[PDB]
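Novice: My structure is below; once you've seen it, I'll send some questions.
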Amino acid sequence: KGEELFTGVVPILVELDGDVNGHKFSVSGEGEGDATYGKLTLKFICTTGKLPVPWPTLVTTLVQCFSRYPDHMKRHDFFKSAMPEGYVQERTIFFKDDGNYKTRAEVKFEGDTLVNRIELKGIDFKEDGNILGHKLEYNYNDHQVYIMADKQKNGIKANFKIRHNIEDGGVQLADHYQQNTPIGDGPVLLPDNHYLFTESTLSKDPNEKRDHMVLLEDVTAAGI
């Protein structure tokens, strides 16, 4: 089983290559994950200087295999079941009254490490909008990700809303559409409809000079 790969604390690498309205940028990430408790601790740095979008808009894109699926839930954990060969995760993210991100990622084991490698393409963003104008608060709300099986593609799909607090007290909505398909040929667990309940807290490393994000995350799956 893939779930045996997540019994302990697992190191994580994240590589992101991005392009939003022509602005190219890159983000690397490292940390570890404890699927037994649904916990992540990561640190992301922009390796191309200043990040051209607010860090919270990249959270969802920047390892749902680390979600805590409880005992009575084990057969709905598609993410771990595709390991180690991993899975492709694709999303379209529509920022209400602004542009959109399109992301292709591969989440798989590369030797010792859970790696998430991402291509991100952004278009149609307003230059004085909430994203390219950096008008979004440096924090993150709680969300419920609705997960549905996609038997046709031997995987899962999901659709959910992410609320970004706007600096002046608004909400910037980012409607997510997602689908995941395994990389390997092995059999995979196809869930019933269920939720992923997420929490996220963002902080800074006082000793880090680059543009960066320290992220702690708690996710547990919940049924019916």
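For chain A, we keep the numbers from Swiss-Prot: what you see runs 3-64, 68-229, in order.
Determination method: X-ray crystallography, 2.1 Å.
Yeah, the Cβs are placed from backbone N, Cα and C, and that goes for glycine too.
Reproduced below are the annotations present in Swiss-Prot:
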type: MUTAGEN; residues: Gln69 to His; note: In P4; leads to no detectable fluorescence. In mut2.2; shifts fluorescence lifetime from 3.03 to 1.94 ns; when associated with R-30 and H-145. In mut3.3; shifts fluorescence lifetime from 3.03 to 1.88 ns; when associated with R-30; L-46 and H-145
type: MUTAGEN; residues: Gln69 to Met; note: In Citrinine; leads to excitation and emission peaks of 516 and 529 nm, respectively; when associated with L-68; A-72 and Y-203
type: MUTAGEN; residues: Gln69 to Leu; note: In RSGFP4; increases fluorescence and shifts the major exitation peak to 489-490 nm; when associated with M-64 and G-65
type: MUTAGEN; residues: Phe99 to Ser; note: In alphaGFP/cycle 3 GFP; improves folding at 37 degrees Celsius, reduces aggregation at high concentrations, and increases the diffusibility of the protein inside cells; when associated with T-153 and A-163
type: MUTAGEN; residues: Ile128 to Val; note: In EBFP2.0; shifts the excitation and emission spectra to shorter wavelengths and increases quantum yields compared to BFP; when associated with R-30; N-39; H-66; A-72; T-105; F-145; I-150; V-155; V-171; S-198; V-206 and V-224
type: MUTAGEN; residues: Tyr145 to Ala; note: In Cerulean; leads to improved quantum yield, a higher extinction coefficient and is 2.5-fold brighter than ECFP; when associated with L-64; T-65; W-66; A-72; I-146; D-148; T-153 and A-163
type: MUTAGEN; residues: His148 to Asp; note: In Cerulean; leads to improved quantum yield, a higher extinction coefficient and is 2.5-fold brighter than ECFP; when associated with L-64; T-65; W-66; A-72; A-145; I-146; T-153 and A-163
type: MUTAGEN; residues: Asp155 to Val; note: In EBFP2.0; shifts the excitation and emission spectra to shorter wavelengths and increases quantum yields compared to BFP; when associated with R-30; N-39; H-66; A-72; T-105; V-128; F-145; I-150; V-171; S-198; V-206 and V-224
type: MUTAGEN; residues: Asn198 to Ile; note: In mut2.1; shifts fluorescence lifetime from 3.03 to 2.50 ns; when associated with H-145 and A-176
type: MUTAGEN; residues: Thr203 to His, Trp or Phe; note: Results in significantly red-shifted excitation and emission maxima
type: MUTAGEN; residues: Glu222 to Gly; note: Suppresses the 399 nm excitation peak, leaving only the longer wavelength peak at 475 nm
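Give me the structural setting of these features: burial, nearby parts and distances.
Specialist: Cβ neighbours of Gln69 (mutagenesis position) (same chain, under 8 Å, six or more residues apart in sequence): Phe84, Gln94, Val150, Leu201, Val224.
DSSP gives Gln69 (mutagenesis position) a helix state.
Reduced to three states, the DSSP call for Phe99 (mutagenesis position) is strand.
Other C-beta atoms found within 10 angstroms of the C-beta of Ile128 (mutagenesis position) number 12, with every protein chain shown included.
Counting only residues at least six positions away in the same chain, the Cβ atoms of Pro58, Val61, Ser205, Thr206, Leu207 sit under 8 Å from the Cβ of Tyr145 (mutagenesis position).
In the shown protein chains, 20 other C-beta atoms lie within 10 A of the C-beta of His148 (mutagenesis position).
Close to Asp155 (mutagenesis position) in the fold, though at least 6 residues off in sequence, lie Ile161, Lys162, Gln184, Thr186, each with a CB less than 8 Å from its CB. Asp155 (mutagenesis position) carries a strand DSSP state (E or B).
Neighbour list (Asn198 (mutagenesis position), Cβ cut-off 8 Å, at least 6 residues apart, same chain): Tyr151, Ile152, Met153, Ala154.
Sequence-distant neighbours of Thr203 (mutagenesis position) (same chain, 6+ apart, CB under 8 A from its CB) are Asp147, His148, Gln149, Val150, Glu222, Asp223, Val224.
A strand conformation is recorded for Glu222 (mutagenesis position) in the three-state DSSP classification.
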Novice: If one measures from the C-alpha of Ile128 (mutagenesis position) to the C-alpha of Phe99 (mutagenesis position), what distance in angstrom results, rounded to a whole number?
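Specialist: The Cα atom of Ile128 (mutagenesis position) is 10 Å away from the Cα atom of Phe99 (mutagenesis position).
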Novice: Using DSSP, would you call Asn198 (mutagenesis position) helix, strand or coil?
Specialist: coil
Novice: Same chain only, sequence gap of 6 or more: which residues have a CB within under 8 Å of the CB of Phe99 (mutagenesis position)?
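Specialist: In sequence order, the residues whose Cβ lies under 8 Å from that of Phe99 (mutagenesis position) (at least 6 apart) are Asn105, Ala179, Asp180, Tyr182.
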Novice: In which DSSP state, out of helix, strand and coil, do we find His148 (mutagenesis position)?
Specialist: strand
